[PDB]
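J.: So that we are looking at the same thing, I have put the structure below in structure tokens.
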Amino acid sequence: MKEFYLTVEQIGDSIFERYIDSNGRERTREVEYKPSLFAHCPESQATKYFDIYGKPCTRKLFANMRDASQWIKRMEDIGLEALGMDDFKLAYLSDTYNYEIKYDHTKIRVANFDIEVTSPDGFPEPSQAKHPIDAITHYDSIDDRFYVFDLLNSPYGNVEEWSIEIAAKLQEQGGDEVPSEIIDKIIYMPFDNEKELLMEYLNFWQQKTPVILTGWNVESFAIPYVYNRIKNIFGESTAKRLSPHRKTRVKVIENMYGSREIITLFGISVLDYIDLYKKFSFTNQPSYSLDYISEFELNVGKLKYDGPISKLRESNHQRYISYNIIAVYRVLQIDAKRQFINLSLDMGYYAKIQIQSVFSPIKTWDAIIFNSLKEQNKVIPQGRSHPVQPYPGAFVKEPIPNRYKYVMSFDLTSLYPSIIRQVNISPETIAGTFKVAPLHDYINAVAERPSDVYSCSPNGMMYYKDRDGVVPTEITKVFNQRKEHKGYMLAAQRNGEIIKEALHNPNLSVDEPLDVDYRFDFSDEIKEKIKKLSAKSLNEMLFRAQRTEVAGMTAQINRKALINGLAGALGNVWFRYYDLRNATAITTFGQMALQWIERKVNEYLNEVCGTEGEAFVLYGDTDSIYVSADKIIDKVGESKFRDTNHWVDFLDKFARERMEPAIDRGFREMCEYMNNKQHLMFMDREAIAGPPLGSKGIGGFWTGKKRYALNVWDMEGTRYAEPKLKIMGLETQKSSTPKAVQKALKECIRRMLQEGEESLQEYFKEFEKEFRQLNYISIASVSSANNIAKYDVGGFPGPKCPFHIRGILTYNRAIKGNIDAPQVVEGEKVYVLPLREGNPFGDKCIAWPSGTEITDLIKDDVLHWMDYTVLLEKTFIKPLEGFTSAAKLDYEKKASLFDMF
DNA sequence: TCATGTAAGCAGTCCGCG
DNA sequence: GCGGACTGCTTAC
Ligand SMILES: Nc1ncnc2c1ncn2[C@H]1C[C@H](O)[C@@H](COP(=O)(O)OP(=O)(O)OP(=O)(O)O)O1
Ligand SMILES: [Ca+2]
Ligand SMILES: [Ca+2]
Ligand SMILES: [Ca+2]
Ligand SMILES: [Ca+2]
Ligand SMILES: [Ca+2]
């Protein structure tokens with residue numbers, strides 16, 4: 001097999017590399033890597049190395065990496081550019097793996113671990129590590145085993161061995177319900193003292209040294225705790241055995257309001273799953289407790305135990321250990337679904353970076369571009385200092401707030417990357433500038449044509465047309481990967497809808513789910529077999545289809561994020577290719593493109609309808625337009641349609657056969673106007689929206705920019721079994737809105753769009769009457785909690801104290817003098833409830849850590865004093881009033897003449 | 001919240017507005 | 001009481 005790296009590090013003048021050799025074995029080597037850098041040279045000096053602008057360079061080979069870094073410093077002192085890859089391990093990888101890396105995940109040791117620490121005096125701080133580690137569960141992907149290290153004897157209690165037999169049993173048998181599928185994979189090791197536990201753990205770690213290390217909050221808790229505990233007990237040298245090269249660094253992570261400390265383990269790639277989830281999931285959750293996320297992702301119940309976690313080991317050690325094991329497994333289950341480890345390996349090996357660098361699009365693109373240029377013997381420019389400067393972004397149309405009955409949307413494929421490719425925007429393709437007219441002059445095609453030689457953006461920039469820039473070349477490759485995975489995702493989505501349709505008529509039989517590839521549209525034969533299947537088999541197929549769709553989503557949306565990140569990186573001062581001329585060239589072209597096509601679409605539809613100056617495009621944001629289809633439907637007449645699917649088909653055909661060709665014509669004209677390199681503005685129909693045929697539903701409404709709701713029947717070629725609400729920006733979509741209120745507002749919207757005013761009024765009246773019965777957590781608002789200390793003046797709110805911070809201060813006074821009470825953590829999320837006048841907490845609100853029940857001491861008082869009236873007005877009535885006013889509807893029935901009867 | 005970008009919405013504070 | 005200046009937070013793209 002072809003060799004591939006696992007990890008790479010620079011340690012002084014040595015590269016330390018762990019890798020898989022040509023025989024599939026894990027090896028480690030130390031290489032005295034001699035790096036090269038470059039200086040500009042005279043044209044008279046023969047060279048094969050050129051900078052990205054075509055200027056010749058001489059290669060300077062250094063005796064060692066320290067000599068190279070010192071030379072960079074002297075070049076700065078002289079005032080001359082030091083060219084080339086200054087991150088020497090990236091240069092090392094580029095030299096050692098000069099080919100497309102084909103990796104074998106089965107040879108990569110991925111470790112998932114979690115530790116338990118009993119602490120009677122509050123949260124066990126990793127920097128202090130003053131409490132015994134009393135459990136470790138460490139799953140190894142190569143062995144496919146859960147290694148459980150269990151401390152039986154502690155200063156906080158001596159306990160009996162954990163029983164795998166009790167662990168396997170149902171909760172109703174007094175067991176822990178450790179999943180049957182992992183029972184045989186547990187290797188259980190009890191210890192009579194912590195020192196022997198940790199020594200054996202370190203010997204185990206040496207034998208099975210993680211390449212990828214993950215788990216939940218491992219970077220902020222488990223790793224620093226283990227390192228510091230071992231350091232406290234045995235000394236520094238023993239703790240450094242967590243590094244395969246015996247090197248570690250206490251790294252300071254700095255944010256906007258303070259800093260924290262993590263441990264860098266050289267020769268390991270730490271991918272904390274919480275960080276993977278936050279970057280790659282495209283959710284924003286009210287809580288990031290593993291219990292909350294597992295419930296959301298997997299629909300598994302909360303891990304239930306009695307009393308505080310600080311007493312769980314002594315009261316129920318059996319459950320304590322079982323829950324530690326289950327916690328490790330839940331992360332594996334989440335990854336089986338989301339496939340973020342797979343994604344990270346894919347992206348890391350593609351770029352030729354340390355795997356943990358996938359968190360940084362700037363590092364990722366620096367490496368991709370470096371490797372691309374190196375292939376052509378080209379030499380990358382030195383990174384420079386730049387001041388942070390604001391620059392303009394996208395255009396968003398101000399919509400007229402209203403109901404909109406029939407709506408068809410259109411969207412540009414991968415807009416910013418397509419602009420880069422179309423215009424040929426790159427550091428080395430800049431050709432010059434032209435005199436800019438106001439943007440509206442280009443939008444309306446009255447400005448002088450910018451250039452008859454170069455490819456242009458309406459910000460004034462011109463680009464070469466003779467050859468593709470490196471940025472267009474490399475962005476195209478990732479775009480093409482993204483396109484492939486999106487195809488799989490949408491096929492799985494369409495396949496899911498076939499199964500949902502079939503589930504209306506399930507067969508009374510005992511059978512099995514079909515062995516099919518959900519990434520490809522079901523054949524006619526498969527469709528015929530599905531129509532004969534039982535509900536049990538259909539539901540299992542639906543689950544598998546939906547899991548295939550999730551895998552495709554992960555692969556596609558994050559490749560989209562990477563390419564959109566390149567466009568953004570051009571406007572970040574730390575990017576080697578930072579250039580506000582290129583950043584603005586993209587965004588300004590986008591503004592023109594959207595408004596140009598708005599004009600073209602309006603012109604086209606006014607022509608086909610025989611009107612003048614009427615606005616068909618009701619809204620647009622960045623790269624999408626929303627077109628009113630009322631007149632198109634009315635031109636045939638609603639009574640002519642058999643059912644909802646009939647007018648959906650009609651609009652689908654109209655958009656494809658009439659509108660898309662007109663849109664294409666309009667964009668081809670724009671491409672010629674700007675003299676662009678290649679026409680890549682591909683705007684396709686996105687959504688078809690409207691009320692059910694014959695109903696009193698309103699179909700859709702807008703309240704303002706980035707705030708709308710649509711009843712969608714078909715999305716990007718997926719014809720839904722049941723209509724789906726597309727809601728953007730409204731309170732139903734915000735993590736700050738109480739869970740039960742999101743639910744109620746969604747139903748209000750569903751009723752407005754699908755059923756009408758009377759239906760909405762019925763539901764409102766019921767919700768208002770019954771809502772006080774809702775569980776307090778379900779009606780609590782949520783907020784991130786920053787700068788608690790800044791607004792704290794002797795335990796009371798200082799000037800301009802935010803409402804949620806006021807709540808935290810109230811909580812802190814209520815729990816004061818109790819080391820055991822859950823503390824609110826700076827920068828994390830809190831639940832927030834309003835409090836009625838004259839409550840014993842002495843303020844108008846209270847807040848506590850999100851994802852948790854409020855502590856028993858004050859729970860009863862919170863429940864008694866919760867201000868239901870305020871909660872309802874703020875989270876429910878105020879937003880509903882916004883929706884209904886925009887839609888010209890009433891959520892409460894107005895008085896009429898019929899009342900007199 | 002260490003980690004690519006901008007536009008823009010709503011909650012809430014403070015305070016003007018005769 | 002609503003709106004502007006401002007902070008804080010959160011989405012849409
Ligand atoms: N996270 C982001 N970072 C930077 N720019 C972004 C981000 N999201 C969106 N944009 C910008 C660049 C996009 O090309 C443009 C339009 O976004 P959007 O319509 O979501 O997707 P897209 O057009 O890039 O891809 P798609 O092919 O899925 O439509 O907005
Ligand atoms: Ca735990
Ligand atoms: Ca798009
Ligand atoms: Ca699309
Ligand atoms: Ca059937
Ligand atoms: Ca869009």
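Per the header of the entry, the method used was X-ray crystallography, 1.8 Å.
Cβ coordinates come from backbone N, Cα and C, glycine included.
According to Swiss-Prot, the protein carries these features:
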BINDING   A:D411, A:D623  Mg(2+) 3 binding site
BINDING   A:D411, A:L412, A:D623  Mg(2+) 4 binding site
BINDING   A:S414, A:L415, A:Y416, A:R482, A:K560  substrate binding site
MUTAGEN   A:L415 to M  No effect on base selectivity
MUTAGEN   A:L415 to A or G  Decreases base selectivity by several hundred fold
MUTAGEN   A:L415 to G or F  Increased misinsertion, increased mismatch extension and inefficient proofreading
MUTAGEN   A:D621 to A  Drastic decrease in the efficiency of incorporation of dGMP
MUTAGEN   A:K706 to A  Almost complete loss of polymerase activity
MUTAGEN   A:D714 to A  Complete loss of viral replication
J.: Listed recorded positions are A:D411, A:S414, A:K560, A:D621, A:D623, A:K706; which sit with C-beta under 6 angstroms of ligand 4?
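T.: By the Cβ criterion, which requires under 6 Å to ligand 4, the hits are A:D411.
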J.: Looking only at C-alpha atoms, tell me how far A:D411 (Mg(2+) 3 binding site) is from A:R482 (substrate binding site), rounded to the nearest Å.
T.: 17
J.: Can you list which of these recorded positions (A:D411, A:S414, A:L415, A:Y416, A:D714) have a Cβ closer than 6 Å to ligand 1?
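T.: Passing the 6 Å Cβ check against ligand 1: A:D411, A:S414, A:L415, A:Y416.
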J.: Can you list which of the recorded positions A:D411, A:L412, A:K560, A:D623, A:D714 have their Cβ under 6 Å from some atom of ligand 3?
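T.: Near the molecule: A:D411, A:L412, A:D623.
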J.: About how far apart, in whole Å, are the alpha carbons (Cα) of A:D714 (mutagenesis position) and A:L412 (Mg(2+) 4 binding site)?
T.: 17
J.: For a quick check of understanding: given the listed substrate-binding residues A:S414, A:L415, A:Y416, A:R482, A:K560, what is the maximum Cα-Cα distance in angstrom, as an integer?
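T.: Of all Cα pairs among the recorded substrate binders, the widest measures 14 Å.
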J.: Using only C-alpha positions, which one of A:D621, A:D623, A:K706 is spatially nearest A:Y416 (substrate binding site)? These are the recorded positions in the record.
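T.: Its closest listed neighbour, by Cα, is A:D623.
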J.: List only the single closest residue to A:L412 (Mg(2+) 4 binding site), chosen from the recorded positions A:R482, A:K560, A:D621, A:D623, A:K706 by CA-CA distance.
T.: A:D623
J.: Return the residues near A:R482 (substrate binding site) by Cβ distance under 8 Å, restricted to its own chain and a separation of at least 6 in sequence.
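T.: The list for A:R482 (substrate binding site) reads A:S414, A:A555, A:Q556, A:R559, A:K560, A:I563, given in order along the sequence.
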J.: What's the CA to CA span in angstrom from A:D621 (mutagenesis position) over to A:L415 (mutagenesis position)?
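T.: Each residue's Cα considered, A:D621 (mutagenesis position) and A:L415 (mutagenesis position) end up 12 Å apart.
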J.: Round to the nearest Å and give the CA-to-CA distance linking A:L415 (mutagenesis position) with A:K706 (mutagenesis position).
T.: 18
J.: Name the residues of the same chain, 6+ apart in sequence, whose Cβ is under 8 Å from the Cβ of A:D623 (Mg(2+) 3 binding site)?
T.: A:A394, A:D411, A:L412, A:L415, A:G590, A:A593, A:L594
J.: Which recorded positions from the set A:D411, A:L412, A:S414, A:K706, A:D714 have a C-beta atom lying less than 6 Å away from ligand 6?
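T.: Among A:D411, A:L412, A:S414, A:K706, A:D714, near ligand 6: A:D411.
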J.: Per residue, counting other C-beta atoms within 10 angstroms of the C-beta, which of the recorded positions A:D411, A:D621, A:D714 reaches the highest number?
T.: A:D714
J.: Residues other than A:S414, A:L415, A:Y416, A:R482, A:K560 within 8 Å, Cβ to Cβ centroid, of the substrate site?
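T.: Other same-chain residues near the substrate site: A:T413, A:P417, A:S418, A:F479, A:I563, A:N564.
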J.: Within 8 Å of the Cβ centre of A:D411, A:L412, A:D623, which other residues of the chain have their Cβ, at the recorded Mg(2+) 4 site?
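T.: Neighbours within 8 Å of the Cβ centroid, excluding A:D411, A:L412, A:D623: A:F410, A:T413, A:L415, A:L594, A:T622, A:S624, A:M683.
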J.: Could you work out which of the recorded positions (A:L412, A:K560, A:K706) has its C-beta surrounded by the smallest number of other C-beta atoms within 10 A?
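T.: Lowest Cβ count within 10 Å among the recorded positions (A:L412, A:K560, A:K706) is A:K706.
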